[PDB]
Structures are given as C-alpha cells and as structure tokens.
Amino acid sequence: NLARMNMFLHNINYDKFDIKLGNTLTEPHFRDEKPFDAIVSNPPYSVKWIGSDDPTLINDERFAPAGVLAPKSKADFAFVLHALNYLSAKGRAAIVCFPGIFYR
Amino acid sequence: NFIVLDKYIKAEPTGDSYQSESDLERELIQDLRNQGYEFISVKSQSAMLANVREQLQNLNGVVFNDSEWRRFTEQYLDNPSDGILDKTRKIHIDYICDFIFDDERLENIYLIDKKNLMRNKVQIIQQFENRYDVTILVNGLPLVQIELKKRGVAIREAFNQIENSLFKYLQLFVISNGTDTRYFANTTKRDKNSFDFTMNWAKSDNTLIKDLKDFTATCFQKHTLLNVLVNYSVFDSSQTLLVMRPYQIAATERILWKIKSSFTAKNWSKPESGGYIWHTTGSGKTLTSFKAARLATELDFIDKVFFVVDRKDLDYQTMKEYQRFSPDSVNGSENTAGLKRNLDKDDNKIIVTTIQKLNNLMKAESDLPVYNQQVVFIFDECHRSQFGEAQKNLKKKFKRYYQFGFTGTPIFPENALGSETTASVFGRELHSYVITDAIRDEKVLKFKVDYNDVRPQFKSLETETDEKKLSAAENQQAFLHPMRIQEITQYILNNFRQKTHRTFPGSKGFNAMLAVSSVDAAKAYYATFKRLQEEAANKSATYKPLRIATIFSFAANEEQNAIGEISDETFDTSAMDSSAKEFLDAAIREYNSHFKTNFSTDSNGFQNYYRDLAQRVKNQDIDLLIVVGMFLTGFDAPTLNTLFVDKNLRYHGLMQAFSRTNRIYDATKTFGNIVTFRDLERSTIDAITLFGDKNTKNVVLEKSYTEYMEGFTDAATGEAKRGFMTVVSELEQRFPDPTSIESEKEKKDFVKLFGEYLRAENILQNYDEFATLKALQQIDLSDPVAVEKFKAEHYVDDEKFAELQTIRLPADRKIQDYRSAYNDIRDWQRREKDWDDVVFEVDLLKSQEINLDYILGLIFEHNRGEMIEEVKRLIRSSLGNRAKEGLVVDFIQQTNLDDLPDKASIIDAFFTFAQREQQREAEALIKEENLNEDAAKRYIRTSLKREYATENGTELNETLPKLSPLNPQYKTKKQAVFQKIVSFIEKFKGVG
Amino acid sequence: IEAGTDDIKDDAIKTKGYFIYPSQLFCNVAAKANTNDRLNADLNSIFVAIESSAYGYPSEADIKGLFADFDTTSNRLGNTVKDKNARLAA
Amino acid sequence: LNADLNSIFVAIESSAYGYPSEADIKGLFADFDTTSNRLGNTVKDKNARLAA
C-alpha cells in the first residue's frame, strides 16, 4: 500500500504504472508481460521458504536450468534466478547481495 | 434422486404463443409455480431488503430489530465498497457471518443451507429495470437471471445488450430464444469470446436438450438447481468461477451413488463395489477428478482418499489442483516415511501419490493402520508395468477399498487379449462420455484420413496387410527405399504450404508433424530433407526452405501397452549407438548454430532440451517436426492442423495420435488432415465401430471430394449444402456482377451468398484435387515439358486431365471484385455503426493477407509494355489493408520504375519514400491545429511503436494546444486531432 | 481542472459527460465538493466519518484499468466518537 | 466439550462465557473473560484454529 502511494505521489502517468501483490517464489507474474529490458531489486537476506520443495518448482521455467533449488538457509539466489529469467536479449541487470553468499 | 435424470418424456407448445416473449414468460412462471417456485411481486429496492429480512429470519430462526437489521445490512451484507467478486466469495465461501444480538450475544448467520438443500426457500420475480428479465431469488437472493429474445434472434446477438445495488449477486446468465437455451457465468468476455463458455444441459447419454420448456422442466428442479448452484460451482482462486458441463456432474453422482450403495450393502473391495468412468480425452477430466475427491472428502465415514496417475504427470497436476486454496495436495516424494506421516497427519483429506510410491510403501511396509479403514482410490493413465502386480498388492495388503478408474483406454473386447480387462479390473461402466457428441459440441474437430496411393512401385507393399511380414520383413530397402523416401519427401514438400494454408505470403500458417516407426528411417530422413531442400534451393535460387527439427532418445523398450499404442521412450541418452546418438548430437549442434541455444545431450540438457523444443514448436516458429515416439500422448498443439504418418497403427493408440491435431483454434481450422503413406482406414473403422455404430464414422470424419464439390443433402438433417460450382453458378446468374446491387435486402443476400461461398472455399482448401484444379489456372500453351512436369507433380494422368480441362473455375478477377465489394459493404456498415442481423466472415478476411511484399514483387515484375493500367491492377488488388492505398500510388505516380532495378531496390525505395512522406505529413499534422511539437511527436512515435493510438496516454493534453481545465471543453479540438491521428496511424501501421 | 477560472470553493456543476473525462485521464473525479480545500472550511464539524464515504468516490474507477481498491488504511480506533472527531480533526 | 471436538460450530464458547458470568450473588468478581474475540477470516478457519 505504501509503495503504491509512494509511486503515485511523484506525478507519474496512469498508463500501465503498477505493482501487483504476491511473492515471486510463489506467484511469479508476469511471464507473459514481458521479457524485461532492465531490472533492479533489493532482495531481503536469509528468507527461508518451503522446502525443498514440496511442489515441482524444480521443474519450472527458471530453476530447471540451474540444476538444484535454493534451500532454506541459502534462500538468496532464487531471486537472482527469477531476475535473470525476465531479461531481454541485450538489456543489462543489476541486483544487490551481501558477500557472505560466497561458496555456501 | 439424481441430478441428470435419464428417462424424460417431453412436452410441446405450439401455442401458447409461437413468437412472443411475455407469453413464454408467463408459461415459465406457470411452470415454476407448478414445480414449487413462489411467484411474488416486488417492485422497489427496499422491499427487496424487506423480503430478505422475511427470509433470513425464517432460515436462521432468529429475530432482528430495525437498527439490528440496518447494522447487518451495513456491516456485512451490503458494504458499498465491494465488487461482484467479493459477493461471489461470500456465496461460495463466506456464507456464514457472526452477528451481535442486542441482549449481548453473538450467533451465526447463514446464507444458503450448504448441507441441507431442501430447507432452503425459493422465489421467482419479474423485470425491472432495455430488455425482459425473469429473476430467481434463492432465499431471497437474486442468483439466476433469464432474458428473452425473438425466435430468429442469432445466438451471437444474444450477448450484445451490454447500478443497481443488489444485482451484484448473479451467477447464471441463462439466455434463450425459445428453441435453444444456454447459460453463462462471470460475464467473462465480449461477443468475440463468449462461445467458449456456452454450455448445454443434456441427458446422461450426452444427447442434447435445447428446448426452453423442457430445459426448464428438467434443469430447474429445486433439488436440481440448488445442488448445481452450490455443489458444482468452483471459485478457483481467484477471479474465476468454474462451472461444469452436465456429464461431469452426472459421473460424479454415479460415483457417489455407487459408493453409498456399496457401503449400505457392505460389499466393499470387490468389482461390484468398483466400476469405472471412461470419458474421452479433451473433456477436462481433471476438474471432475477434483470434484470427486472433494466430495469424497465431504463424505461421512471415509478415512483416506487417494488419486494416482503416471509419472511425472503427478506433481504438475498437483500444483494444478489449486481449485481449493489450500487444497492439501501433499506428496512425500519419495518419502514412504513421509507418506505414512501424512497417513498419521490429519485433515490433508486428499493425497496424491504414484503407483510406484504406493508399491514402494506396500512392499517396504506391511503394518499400516490404514489396512482396516475406509479407503477410496481413483486411478488414471495406466501403463503396463504395475498394472496387475500393484493391483495384486492392493488385493493382498488391504481390506476396504473402493477403486475407480478414469481412462481413455478400454481393454475388454480386443485391446490387450492377455490381461485382466477394465470391466474385470473395475466393474460397471458407471458413466461414459464418448468422443462423438463432444465432436458434435464443438470441443474438438473432425478427421480426414487418407492414404497416399501414389507409388505403383511399392503399391503392393504399402497396401500389404500381412502383419507378420510388416512386423518382420520391415527393412531399409523394401520399405525404406531411397527413391521411396525421396518421393515421400517430394510429396510433402510440394503439399506443405498448401496444407498449412501458406498459399499466400502474408498468410498465418500452421506447423506439421511426421511420425514413423523406426529410428534408422529418421536418420535417413533428416539428411534426406536437408539435401533435397538444398537441391530445391539450388534449382532456381527462389525456393523458401523449411526449418525441420527432430527429437527421440530410446526406445521401444518394453511391451508397455496393449494392442496397440506407442511404447514410451525412456530418458537414457546414449543407450543407442552414436550412429544414432552423435547423429542426434550433431543435429542439435546445427540447431544451436541456427537458434543460439545451450542444451547439450547429457542427462540434464536433453530433457529440458525436449521441453524447450516443445515450447518453441508451439509458436509456429518450427516448420516441420520429425517424430519417432514422443509428442503423441500428453503434448497439445492448438496451432497444428496436419499430421503425416508412415507407420501402421491400431485401435486407440492411433486415436491418441489423431488427438494431436483435432483441438479447436478458430474458424479457419476445421478438421485434421491425416495423410498416411500406408493404408490404415480399416483400423479407423475398427476404432469407431469399437466406439460407436456405422452412423458414428459419418458423424466423425468426412465426406468425399465430389460430395463437397457439388455439395450434398445430409441424410440426417436434410440440409441444403448447395455446393461449390452450384453457388458459383448462383452468384453468376442471380447477380449481374460486380456492383449492380443497390437494394439493401439484396445487399444482405449477396453478403450471405458470398460468405457461404468463402466458407465452402475454406472447407475445400484442404483437398488435393481442389488444389490441383486451382493450380490448373496457370495453363501453358503449349510448353509440354512444364505441363507434364506439373501433372507429374500432382500425379495427373491425361485421362483425368481431360475432365480437369473440361471443368471450369470462376474468374479470379471477378473474385477480386467480389471480395472488394464485400469489404465495401462491411465498411459501409462500419460507419453507423435491416442491418443488425448480418453474418460477417471476419476470420477469412483476416486470413489471406498480402503484406505489400507480393504487391511490390508484382510491381517489379510489372513490365515495363504496360505502364499505366498496372496502377489499375494494383488498385484492383487494394483491399484488406486498403487504408494505405493512395500513398502507394504516390510512390508510383511520382517516381519511375526505370529508376528501380530489382525487387529489393524498389522495396527499400518504398520504405524511404514512405518515411519521407510520413514525416512531411506529420509536419502538417503539427501545423494544422497548434500542436506542441515535442509532446505530439513523442505521442505519435509512442503510438507508432505501440501500433495503435488511444484516448489514454493521459499526458495527451501536453500535445493539446491551449487548455482543457475548462468545463466548456467541447472536444476542442480533441476529437478532431484524435480522429486525424488515428487515421494517420492507420495510414502508417508498422511502416516508418 | 482549474489551470486558468481558479476557484477555492467549487460548485455542483453536474456535467457527468465532462466528469468522466478525468475519470478516463486521471481515472478519478475527486468530487464536486468533497475536495480537501472545501473540507478544510468545515473542520471540527460533527461528524468525521464522511471521509469513509469520501473514499467511496475515487474508488468507483471501473473504467478503465482501475488501480483502485487501495485506501483502506484509515480505520477507526478510537474509543468514542468524539475522540475520533477531535483526533482526526487535529 | 472435549468429547465433541472438531464439531461444527465453535462459537458456543461465547455462550459458554455467559454461564459463569451470571454470578450476581454475591460480590461478583465477574465481567472478565472478554479476551477470546474472533479474528479469524472465515467460520471454518475459526472452527479449525480454535479446535486445534
């Protein structure tokens, strides 16, 4: 809610300008719109989730190219895999992490 | 007793007004008052609330006060800040509120008796407030709305008639003309996409029920309608209300009736207690399985419920089981300790598991508490590994089971011949949904199965039916001969762009598959297609090639099935030789070299390579797919119309192969072209006589070529399918062509005739003799080498060619004139806006497009000779995308064709001139009505990259000259600027 | 709406056809008279809960591409109605 | 009440708090047990949660 009013305060056009609610690990949307051209993010750290995993989320469109999931204590790089999924043919990407995810 | 009742005698009004609506309204009022629906008269908004207070006090057995009823109306029932989806959530989930009684207590408030349906109360009322309305109140709640139309009202126009407060509860938009009757939900789409969600009540033998009188007399019983509206309406989280088709509800009630009768007889663990459901594939069996599981959950005495499929369909559909939220779709994977923990854990009342996990649990553990408990089993997709052995463990290590089956694979008469059949595994055929009436109800499409008797060399061997020698003496030379494979390749490369509807450059197109029975055939085929496309491109440096891919691993490993299906390929990569394996690897390296992909052929990249190829074959970016044994059972392709077979098949594995085309896409795709190189039509007759009568195959497939040339009269319904040459003679004789039609009724009749003509045209487009007849319109006099080579391409002897020269087609310039006239009539009825009745053939107007490339190619070929009337030929061809008309003339009336040497030079000269004229006219668009240059240029380039324009893009005032704060803003000049710029972007869609 | 005659207090001009055009442009009419500057005149006036009904006004917004269903933050606690009036007015 | 656990419905506990809160004779010490309110989003959520 505060994010939508934050983005609404700064005199920005109504055109398609929005955020939807959910979690990228559970409700990854939007696939159909589109392969994006630039992304930034601040993923929170040590964000342990359901393991490892009970659904078929190995066999989704983005974690099957990796080879293994991101388990509970190492729950960081699921965000960067979800990031690199939604990317163009040319446009760069930039994310933040902490250097403790080193070899792990 | 049931919901879908079988034995029903029918009624007959004549009447009892033939035409009117209000008398039909009074009829159904009389009928529902006969059935026990109360007709009262409420006319105001507040008296609705008074009726609701009258009914809910009867329901909950409590007494409100006026302040208390007001507080209930405000706090829970009618908060005005809520939409339709909130109230749908309330009537499907949140049906209980909690209310403070003024003696300081808190008690429950129901809405619908979700467990005792007969305790509910029903009412019926009439219209208020552009149409006629009949509304059903369910405990005083408007849920079922029925409109009315005239008799001849089209079912498409039935939607085109689209505050107050309490009409935001409705769910079932029942619509009728008095002869047909359907019902909506969710008011989903516009009129373009309503027909997907148009259902019909019927009897359990799937024979349709359409008459509104008997529709009301059957489907609108109180015990019927309440059970439908409560039990069989799934609010899939979120936004969606999935409501079934009647055969699924019928199958579910047969299941539970057999369960209840088997427990009352205490006759468990037996095929008397068992039975099976055999519905055809494409009927949406997954939602029916979930409903059966949820109602087995809702049952009284049932301990554990299980649902078992083949691997690895399981976890995919397990996350597709999210109708309930959360649906307790638990797995161990592969935790027999976790599965017995889930046995020990309570209220995960559905458990999904494999046959292999169940067998591992039984052979590993034999002391479970479940062995003397009420257990329900449902199975699906039975292969032949543990088809009897796990069932022997089921017999051995259990006591109380109710085992049911969903399949498309009957076993009993001639399928397996050496196993325990379906009726002996399960029991009664509890309910079935055959493919036939599903085809009749537009869920899948028809068949045209033809063998290619084209080679008199191997004619005896193709027509050979000796299954022993076809099994054994199958080799690489008597059945895979290089001349034979070469002529197969030449046939399919000649007929590809015809059968994929790619006869025009701007056409849409479809992809195709080619499946065989042996790997060495495919290893011949890939190099064969590659080399023959190289030769075809080297013939004249003009031939467009086709990107052809293939995939397989290993193998026909076991028997795995009955007679006769595909033996499933396992995932061992290099189990075959590298003459097959590294051949595949080099093909994938060429695939990587063309498509820039990364998948190697290891144990990881091969499987996701298969998935990636499956995804990118779907989007019509792969022209042809050579297939050994994959893509035949679980793969779907909505954009695939034509299948090619060099293989011999059997009862219903062949049906699973034919299911890979027949799925509906639009009005262009009509039926699946099955082209076999070995004759298998008797096997098709075997499958359909297995699945129906002799009428069934004539319902399913097809009629012959001449039976569509001169048409036919259908032996069942007696319709006048007039015929191609028939309608040609009709439009020639009746209408003094081209544009001598000025009376509006004959305009409409000409539109109807031309639309029927193009419908029959698109039906005939998939026929080889019709393609040969159309291509006969490029005669040579004489040039006998080219004519005989053409006849050798189409395999035409001069005997038949005598009649083919005799039979005459209509003139193509006339057809250009007719299509231009139809486009003009459509544009004339595009303005404002007896004309709200006319059938439009929008889809084939959208088909058969020319994207200026064939136009400029003809203009470059337009020597040099003729120089003025070639502009007239281009203004003849100008239709479909005619709004880019005059500037194309301005490219050729201004410049010179002598200045342009070839095709590409005139093409990019046209691009340069179009960009120059577009910029120059955009300058005038700026100058005309005081347009702010940067803002308007930004807006128009945004619209051009967006390919259309809109009255959104709400910074458009920055383009606007002076001022629209003012309340006297009179579209000044907003509508004028907007119409000019939408005409401008229509003039420059994509170009520039 | 008033970049040019600017009015501190506004009217019930009623022209819906003109009203729907910012309801296509900004997607929301504030209201005729339920703006802040009009509401800033009648401060400390009993009662205060009309702001809830005020949140009914821009939340109409069904045409087109709503982006509404948002402003459910300001609930009521609050222990008496005069506490609510004095606190929200302050 | 421990015999009929998981039984629809659960809000009878509110009426249960009506019983010792009679207590007007003598020297009440009641008017106390208003802690267990209802949130809660559906009635079945309330039933399952309070029964657990």
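The residues of chain B that appear here are 13-141, 148-180, 191-861, 872-902, 908-1035 by Swiss-Prot count, in order.
Structure method, as recorded: electron microscopy, 4.5 Å.
Just so you know, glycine gets a Cβ as well, placed from its N, Cα and C.
Residues annotated as ATP binding site in Swiss-Prot: B:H307, B:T308, B:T309, B:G310, B:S311, B:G312, B:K313, B:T314. With a cut-off of 8 Å between CB atoms and residues at least 6 apart in sequence, the same chain places B:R273, B:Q276 near B:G312 (ATP binding site), listed in sequence order.
The domain 'Helicase ATP-binding' feature in Swiss-Prot is assigned to B:294-439; the stated evidence is sequence analysis. The domain 'Helicase ATP-binding' (B:294-439): residue composition by secondary structure is 52 helix, 28 strand, 66 coil, according to DSSP.
All protein chains shown were included, and the count of other CB atoms within 10 Å of the CB of B:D151 (mutagenesis position) stands at 17. Here Swiss-Prot describes B:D151 to A as a published mutagenesis experiment; the accompanying note says: Loss of DNA restriction.
Excluding B:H307, B:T308, B:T309, B:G310, B:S311, B:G312, B:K313, B:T314 themselves, the residues of that chain whose CB lies within 8 A of the CB mean position for the ATP site are, in sequence, B:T316, B:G436, B:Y461. Taking the C-alpha positions, the distance from B:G310 (ATP binding site) to B:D151 (mutagenesis position) comes to 35 Å. Taking the binding-site residues B:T308, B:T309, B:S311, B:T314 in turn, the residue surrounded by the fewest other Cβ atoms inside 10 Å of its Cβ turns out to be B:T314.
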